[PDB]
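A.B. asks: This is the structure I want to talk about, given as structure tokens.
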Amino acid sequence: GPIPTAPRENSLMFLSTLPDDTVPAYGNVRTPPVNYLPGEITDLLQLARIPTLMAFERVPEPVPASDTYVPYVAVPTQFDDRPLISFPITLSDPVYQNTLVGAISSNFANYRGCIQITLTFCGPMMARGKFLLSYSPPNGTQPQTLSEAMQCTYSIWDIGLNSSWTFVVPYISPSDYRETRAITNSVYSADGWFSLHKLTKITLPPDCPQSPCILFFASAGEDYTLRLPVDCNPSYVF
Amino acid sequence: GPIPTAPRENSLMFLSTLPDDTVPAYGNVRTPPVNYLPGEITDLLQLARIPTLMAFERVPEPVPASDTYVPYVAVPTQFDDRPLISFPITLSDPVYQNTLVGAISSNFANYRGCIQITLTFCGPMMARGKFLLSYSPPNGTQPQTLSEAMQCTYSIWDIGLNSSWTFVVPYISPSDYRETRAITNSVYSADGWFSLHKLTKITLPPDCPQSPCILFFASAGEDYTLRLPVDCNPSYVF
Amino acid sequence: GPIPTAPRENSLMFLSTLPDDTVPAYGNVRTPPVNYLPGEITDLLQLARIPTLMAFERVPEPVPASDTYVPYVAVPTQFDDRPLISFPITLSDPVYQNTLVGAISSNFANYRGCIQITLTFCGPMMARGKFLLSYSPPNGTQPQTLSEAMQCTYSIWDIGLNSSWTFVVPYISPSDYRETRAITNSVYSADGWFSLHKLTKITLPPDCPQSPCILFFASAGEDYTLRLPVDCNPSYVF
Amino acid sequence: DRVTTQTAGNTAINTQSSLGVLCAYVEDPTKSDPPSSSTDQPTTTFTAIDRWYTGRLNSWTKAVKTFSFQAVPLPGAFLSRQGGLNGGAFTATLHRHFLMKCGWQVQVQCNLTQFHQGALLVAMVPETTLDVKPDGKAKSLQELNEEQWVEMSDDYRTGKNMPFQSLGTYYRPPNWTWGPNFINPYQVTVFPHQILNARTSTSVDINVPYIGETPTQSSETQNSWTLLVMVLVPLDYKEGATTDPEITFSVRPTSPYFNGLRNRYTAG
Amino acid sequence: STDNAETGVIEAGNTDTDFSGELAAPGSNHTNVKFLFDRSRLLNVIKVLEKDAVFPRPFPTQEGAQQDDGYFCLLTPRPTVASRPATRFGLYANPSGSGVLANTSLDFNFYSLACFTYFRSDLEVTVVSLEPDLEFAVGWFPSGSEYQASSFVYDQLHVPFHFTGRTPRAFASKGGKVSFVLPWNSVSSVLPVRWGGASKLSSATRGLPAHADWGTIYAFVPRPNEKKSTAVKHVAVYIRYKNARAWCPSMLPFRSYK
Amino acid sequence: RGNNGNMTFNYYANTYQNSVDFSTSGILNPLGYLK
Amino acid sequence: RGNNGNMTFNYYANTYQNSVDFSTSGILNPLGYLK
Amino acid sequence: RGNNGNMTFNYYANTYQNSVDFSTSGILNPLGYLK
Ligand SMILES: [Ca+2]
């Protein structure tokens, strides 16, 4: 006979994220095989690990072409005891906006793990020089001086045969996960700053272009993870 | 006691194609046996494989009987370097309209596999001659010349003791399935053309009728398959 | 937790013939035993097999008592080459109306198997005579002549020591089941006719009553079956 | 090979251009059992009815158009003697039984020449009413002779002209537009058939088993099989060649079962 | 390749028969008969009874007859007219005139793919309301049976006998639907898609089968005759073929070139 | 059995779903015998 | 099978859910044979 | 798996609940290889 049941208060509810299936309406359909297709992606982290270019406003001297954002930093010849460039370790910051790590990460609420900054020297091969890359966890005031940067996490990069240098921003946080978007500024959504200082000015022989450029890439480190899918920002269509 | 349940959002829905049964209202009924009945059909492909006649508009010279469509092609005596007849390999084309393959196929969205064209010479036995049947996959322009047809898939048929010739249109497609109906013309719903050229004019002895006719049949090849049942076109009743 | 369910389109429906139980409202009730009661009936066919009297309009010469229908046929003395009595093998015919076979059968849509007609001679024991009972499957015209009846299924019954004769109407049909009610006359609801002819006139000694009577009974044969319960005709109460 | 002689009773039909016998649905359409719907011992085959009966059809001429046809109802043709098809003892037995179940072996004969051209489609078609006029009456022998061949038309292609019951004055007469007994001329090759092509043979053979909506059927009204002869390619030849080739056919009832013996059928 | 179609048998070939290639692997089995017909489609739209009815009389029906038209639905893919079996299928191009417009039905989909002579299956019936918030019930009687007319009086209210009986009666909830499956119940073994016989020996219509159906359904309001309304209500009848089987290859309807 | 197609399960015990007699502790037979 | 994806359970017995013939006690075959 | 927490039962057969390719018969790998 009939099985007695007691439907719950949420009967007939439509839950967009319900972890279950619904009834098939047109089954017994066989599809063309996809074994011939290479390049299958299993997890978006596979793409977040691919380094992509960052973006910086071209030093107050833009090109007649509107929206003058560049993927590199030109190394000025004049000495100055402050960073050549610096940006916060806040994933929602515009410098990461168009990198895959940043774009993908903006679609989740949290991240855990290391971010990786990769630099590629694009000046002439005859050039020589050294740079000091540093990462400073939050402080009341952002460090500017070489003396200050040198007291944080840093590495000195030497220009030579090999063109690039990878710099892993350690995951130093009070919480096991951090906010992907700095809706409100806090120690959970803003984790300090990365900065690049020229250690010893670039040296060039005669008849060599000046101001060599350094390309910047960002990507997820090997232990980088994203959690909690969130609603997307549809503005890219406006 | 009562089992707690959570009816889903689509409760009470009536799905015309639901892959399941409904409650019996008048059961325990035994029916007269049907073992005595021969000719049982298990799959409609069994019928699509039976060749049936195609239809062509009788060369601009109809009979006083309206709707002058014929199942054959009369072989004219005058030389002309273009096809005696040709039609697209588009299952919704009128030439297949009343063949079983075409009629059955029009009730599904896709097909995969070979189509078979069968020709039967119905001229006198004293007649001799040769024909060139060809299939051309899509091209910007439909081939017309013997020289062009000869560069596609083709076979030369010799008239003699045996009256017929089967021609299998290979399944040459970018996709594993093709559209059964050319709602929009594309490489997925139109697959080129089949054409018949007279290779060497028909030769007859004196006192023999002229213009022998060739009957055309169409059917599903052995690897022919149909997928996705679609709504029928009820116009046959209007 | 709650089991997800998907109630169907026919939820809450009340089906008068649903092959299932409903909830008990006053259980744990023990009833007085019925072992003491003999005569239990398991199937109504057990009753349909019991022969009961048929009914005929008394030959255009009724008794002052309205509704003059009789369970017998008086054997007239005058010779006449046509049936003494005849009726169709159509279960809804009035001659079966009040027999158990007919009454029970009228409550189902179909029957399969043999019907049995039993005759009992009720004339004096000194009487002698012979009768020819015949069954004719459908024909354009109903047979009347002894010569015609004799070409169908028939048996010759001799009057003597034993008083009765059973006649089984064979089940001769195009379909495995036949209609119980001749709503529309067809080969599926009307199966010919049964008729009784006097073969050799009845012979009696002097001082013997004339016109002996023959009682008619109808019942289900051993292979008789009924299928599909239908709505009853409540008119017996009006 | 191409030369065969088929014997049945005191009958034998020969052909020297056989294409083989087309057997419908099963390898041996002759195997058949008694009907489960009749409890009386049936009358089965006896030598006087185990044979070929031969009759005539109207001649084929240059004027007959594509898709024009002739139909032979079975066992109807035996009952009306269409084409002179007198079924001897078979008809006599048929007329005396309410029910009859059987299959058929048929051969259509039509010789042409190596100088003629044209083709006839010969098929055994299940459940048709091609032998009836739209008014519901069966075509008489005279009507068949007057028309010779029935022309394919919108009515036949549509089933629009099949027999029907007039509704009565109570109803607005509707526009009849279609019928399930239509004929799609292009698909007649779906049925058990052979093609009689002037250039390949002078005969065709088809062998079909019993079929029906029920185990057995009314002798007087059944028409489960109909022999159909339809023009696919018009006849043609030069002056001097024999004109109007004739067409004949032979029919043999197979594994018959008769039930419900009674006096001869008499129309009501 | 060389052949002789006159034989009545032509083998299905493939690319490698005369050319060079291989067989294409099978993509589906959707042409399978059982799978193909196992889906619901619209059969007819009928009016809802609000009192005991008078079943339409047999043809030919003469003017002046008193009966209920457009209420009974014969369960069959075959053409029907005024709740009865038919041969020709008709409609009304000119709905203007005098006389009752006979209801007609046809399973359009079924016949577009019915390339066979006989068919058989069980039948799943679904009745959907075409009216807002309608409370109705469905009645059904077997092939070869008939509608039980008249009514009985309870508390001076007339209750049609179609409220009772031994056959299925399905009362839907307000705004609900009705659904159930019926077995092949005709006395015939199979249903003739096309037929060449006659159901009677005299004055019969050739080609008109007598019981090629799964019975008849009708809909009614669970209310006594007295509480009758004036606005006619309609209900849609859907059918689905279960465990379908087919026999003897045949043709598909002719498609006009005009 | 009766008009019941439920082969599977019986939620309520036999003594609740049905009534049963208290204790005092195919082949259709004829209803009449000639002796 | 037909258009049925229910592999699991059948609540109603086969003789109720379906009709069955009473007793009287892949590979697609051709519908025609040339002999 | 996907966003599915149903470990228990699957009422509809795999070929109905999902589509499957017809036959023609943790560890995240790189999408690029330097050779
Ligand atoms: Ca529930």
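Swiss-Prot numbering applies to chain D: residues 162-429, in that order.
If you're wondering, the header gives X-ray crystallography, 2.3 Å.
The backbone N, Cα and C atoms fix where each Cβ goes, and this holds for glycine too.
As listed in Swiss-Prot for this protein:
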{"type": "MUTAGEN", "residues": "D:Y331 to A", "note": "Complete loss of viral replication; when associated with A-332 and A-333"}
{"type": "MUTAGEN", "residues": "D:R333 to A", "note": "Complete loss of viral replication; when associated with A-331 and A-332"}
{"type": "MUTAGEN", "residues": "D:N336 to A", "note": "Complete loss of viral replication; when associated with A-337"}
{"type": "MUTAGEN", "residues": "D:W337 to A", "note": "Complete loss of viral replication; when associated with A-336"}
A.B. asks: Using a Cβ cut-off under 8 Å and a sequence separation of 6 or more, which residues in the same chain sit near D:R333 (mutagenesis position)?
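C.D. replies: Set apart from D:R333 (mutagenesis position) by at least 6 residues yet with Cβ under 8 Å, there are none.
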A.B. asks: Suppose we draw a 10 Å sphere around the Cβ of D:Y331 (mutagenesis position). How many other Cβ atoms does it contain, all chains included?
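C.D. replies: There are 20 of them.
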A.B. asks: With an 8 Å cut-off on Cβ-Cβ distance and a minimum sequence separation of at least 6, pull the same-chain contacts of D:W337 (mutagenesis position), or say none.
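C.D. replies: The answer is D:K321, D:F325.
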A.B. asks: Mind giving me a neighbour count for D:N336 (mutagenesis position)? Other Cβ atoms within 10 Å of its Cβ, every protein chain shown.
C.D. replies: 14
A.B. asks: What does DSSP say about D:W337 (mutagenesis position): helix, strand or coil?
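C.D. replies: DSSP call for D:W337 (mutagenesis position): strand.
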